[PDB]
Number of protein chains: 2
Amino acid sequence: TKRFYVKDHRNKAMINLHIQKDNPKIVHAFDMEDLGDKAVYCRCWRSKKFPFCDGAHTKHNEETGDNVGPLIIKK
Amino acid sequence: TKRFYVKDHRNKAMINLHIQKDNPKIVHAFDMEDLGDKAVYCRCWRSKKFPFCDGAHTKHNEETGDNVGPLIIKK
Ligand SMILES: NS(=O)(=O)c1cc(C(=O)O)c(NCc2ccco2)cc1Cl
Ligand SMILES: NS(=O)(=O)c1cc(C(=O)O)c(NCc2ccco2)cc1Cl
Ligand code: FES
Ligand code: FES
């Protein structure tokens, strides 16, 4: 049967679970001029160094089956 | 009682639900030189123009109670 399967539905789960929860919409804005050679930005909301990627996405992806990863601005 | 409350637990929900699901870890990398005056990057995995923000985060935040928003690289 399909009695164990949750049918297709509009998502209700949060993405960010703990970061800056007194801020109603977390936005970051950086000037290119202040960036060094490389900046690696977190898109999974699990990094301890958010907004910078710290490799936490690997645990997120393994535990949930997801496929997210960071955004890189270089040169 | 607390019979309606889901206790604190390690997350199991995905963040990305539909984007590039044949890619096992979605990473984007851009050279500053190719960026114009402003780039607004999606961190919610709902944008129709992912990896660029299209304001979909507003619906995500309203429907789930979350507080995520984009990453801006300017100048
Ligand atoms: N697309 S990938 O697997 O080769 C890749 C993957 C990753 C990754 O971290 O998975 C990455 N992050 C660099 C980093 C991590 C912490 C600080 O900088 C960069 C790249 Cl190019
Ligand atoms: N922190 S905020 O509420 O003032 C803000 C909020 C947003 C926002 O979209 O919520 C934003 N996005 C600009 C955009 C949207 C689509 C293309 O560029 C920029 C800013 Cl500075
Ligand atoms: S730690 Fe979040 S994308 Fe790498
Ligand atoms: S649409 Fe995803 S952060 Fe704006």
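Numbering starts at 1 and runs along the chain as displayed.
Heads up, the Cβ atoms here are built off N, Cα and C, so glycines get one too.
The Cβ of A:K25 (mutagenesis position) lies under 8 Å from the Cβ of no residue that sits 6+ residues away along the same chain. If you look up Swiss-Prot, you'll see A:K25 marked as active site, schiff-base intermediate with pyridoxal 5'-phosphate.
A C-beta separation below 8 Å, combined with a sequence spacing of at least six in one chain, links A:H57 ([2Fe-2S] cluster binding site) to A:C42, A:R43, A:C44, A:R46, A:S47, A:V68, A:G69, A:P70. Among the features that Swiss-Prot reports, [2Fe-2S] cluster binding site is placed at A:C42, A:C44, A:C53, A:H57.
Here Swiss-Prot notes a mutagenesis experiment, A:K25 to E (Swiss-Prot position 55), with the remark: Slighly reduces the transfer rate of the [2Fe-2S] cluster. Reduced to three states, the DSSP call for A:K25 (mutagenesis position) is coil.
Quoted from Swiss-Prot for the published mutagenesis A:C42 to S (Swiss-Prot position 72): Abolishes absorption in the 300-500 nm range. Around A:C42 (mutagenesis position), a 10 Å sphere centred on its CB holds 25 further CB atoms from the protein chains shown.
Among the mutagenesis entries in Swiss-Prot is A:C44 to S (Swiss-Prot position 74), noted as: Abolishes absorption in the 300-500 nm range.
The Cβ of A:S47 (mutagenesis position) has 20 other Cβ atoms within 10 Å, all protein chains considered. As a published mutagenesis entry, A:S47 to A (Swiss-Prot position 77) appears in Swiss-Prot alongside the note: Fully incorporates the [2Fe-2S] cluster upon in vitro reconstitution. Slightly affects neutral pH dependence of the midpoint redox potential of the [2Fe-2S] cluster.
A:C53 to S (Swiss-Prot position 83) appears in Swiss-Prot as a published mutagenesis result, with the remark: Abolishes absorption in the 300-500 nm range. Taking the Cβ of A:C53 (mutagenesis position) as reference, residues of its chain lying under 8 Å away and at least six apart in sequence are, in sequence order, A:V40, A:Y41, A:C42, A:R43, A:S47, A:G69, A:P70.
The mutagenesis experiment A:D54 to N (Swiss-Prot position 84) is recorded by Swiss-Prot, whose note states: Fully incorporates the [2Fe-2S] cluster upon in vitro reconstitution. Does not affect absorption in the 300-500 nm range. Slightly affects neutral pH dependence of the midpoint redox potential of the [2Fe-2S] cluster. A:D54 (mutagenesis position) has a Cβ environment of 15 other Cβ atoms inside 10 Å.
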Quick check: which same-chain residues outside A:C42, A:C44, A:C53, A:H57 lie with their CB within 8 A of the centre of the [2Fe-2S] cluster site CB atoms?
A:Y41, A:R43, A:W45, A:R46, A:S47, A:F50, A:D54, A:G55, A:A56, A:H60, A:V68, A:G69, A:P70
Please report the DSSP secondary structure of A:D54 (mutagenesis position), reduced to three states.
coil
May I ask which of the mutagenesis positions A:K25, A:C42, A:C44, A:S47, A:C53 have a CB within less than 6 Å of any atom of ligand 1, listed in sequence order?
A:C53
Around the Cβ of A:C44 (mutagenesis position), the count of other Cβ atoms that are within 10 Å
26
